[PDB]
Each structure stands twice: as structure tokens, then as C-alpha cells.
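S.K.: This is the structure I want to talk about, given as C-alpha cells.
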Amino acid sequence: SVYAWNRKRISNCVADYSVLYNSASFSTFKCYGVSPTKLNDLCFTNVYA
Amino acid sequence: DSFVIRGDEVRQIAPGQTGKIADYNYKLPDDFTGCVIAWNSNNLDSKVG
Amino acid sequence: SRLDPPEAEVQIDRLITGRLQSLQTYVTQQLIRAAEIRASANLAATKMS
């Protein structure tokens, strides 16, 4: 539930977003600090979902 | 330009967006000083058969 | 390298404006100090002669 939102740490893995984006099941995709096309081109310290 | 798309992916028509239809079926330049208009066609194009 | 190029133009414009402003400030400062040094050198030449 939204008042107990599920928070997950992601680190130490290959992050390929092509499959995560090419699915048509999504209907709202707003990225703010980074343009989506650059997503497969960077490295990060840690990820939260 | 005229065509017919799945009703879900309308938001992929906007310039600078990405996605399967935008990535490798149809996409617009960086500026695209034109206009876009889309409308429902489930009563004429869609066939119950 | 971290953003798409339909909006990074704004960021570049910010940087250009700031740096040109600072460099213009430096040039004006140098001009004023050069005028003062010119006056001092003219006085020194007269005193010599």
C-alpha cells in the first residue's frame, strides 16, 4: 500500500534498460534529471526502487 | 503524414520521446515546427470480425 | 554527455553568459589600472626630463 511503499536497494549488477523500456505495458514514463536515451550509457553508485 | 496507431502509445508521438514505435517505426527531429492531432477510431477502423 | 540536445542549449547559454560577463569584468578592471599606470608614467617622464 502507498502508505507502506516498498523500497528496494539495487547495486552490483549490469543494468540494461532496453528490455525494461521496450515493453508496451507502460503508460507513464517521466525521467527528470537524465534523458532516457542516455540511460544505457552511464554508471552509478547505488539505485533505489 | 497520416497513419493509425495503437491507442495506448499516443504519447510516443511527441518529439524527443523514445519507445519502440518512436525508436524504430516513426520519430521526429529535434525541433519539428509542426502540429499533431489524433483521435479515436474504434467505430470505423476496428472490425468485430 | 549526460543529457539530450533539445534542452541542453539552455545550460550552455547559462555558462556562456556567466563566463563572458566575468571576463568582461576582468577586462574593464585591467583598463582602469592601465589608465592609472599611464598617468604615473607620464609624471615620471616629466620628472626625468
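Following Swiss-Prot, chain A residues are numbered 349-397, in order.
Backbone N, Cα and C define each Cβ position, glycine as well.
In case it's useful when we look at the structure, here is the feature table from Swiss-Prot:
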type	residues	note
VARIANT	A:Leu368 to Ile	In strain: Omicron/XBB.1.5, Omicron/EG.5.1
VARIANT	A:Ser371 to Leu	In strain: Omicron/BA.1
VARIANT	A:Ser371 to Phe	In strain: Omicron/BA.2, Omicron/BA.2.12.1, Omicron/BA.2.75, Omicron/BA.4, Omicron/BA.5, Omicron/BQ.1.1, Omicron/XBB.1.5, Omicron/EG.5.1
VARIANT	A:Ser373 to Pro	In strain: Omicron/BA.1, Omicron/BA.2, Omicron/BA.2.12.1, Omicron/BA.2.75, Omicron/BA.4, Omicron/BA.5, Omicron/BQ.1.1, Omicron/XBB.1.5, Omicron/EG.5.1
VARIANT	A:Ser375 to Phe	In strain: Omicron/BA.1, Omicron/BA.2, Omicron/BA.2.12.1, Omicron/BA.2.75, Omicron/BA.4, Omicron/BA.5, Omicron/BQ.1.1, Omicron/XBB.1.5, Omicron/EG.5.1
VARIANT	A:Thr376 to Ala	In strain: Omicron/BA.2, Omicron/BA.2.12.1, Omicron/BA.4, Omicron/BA.5, Omicron/BQ.1.1, Omicron/XBB.1.5, Omicron/EG.5.1
S.K.: List those variant positions among A:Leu368, A:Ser371, A:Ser373, A:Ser375 whose Cβ lies under 8 Å from any Cβ of chain B, in sequence order, or write 'none' if there are none.
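M.R.: Listed in sequence order, the variant positions near chain B are A:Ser375.
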S.K.: Give me the CA-CA distance between A:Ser375 (variant position) and A:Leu368 (variant position), in Å, as a whole number.
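M.R.: About 13 Å separates the two Cα atoms.
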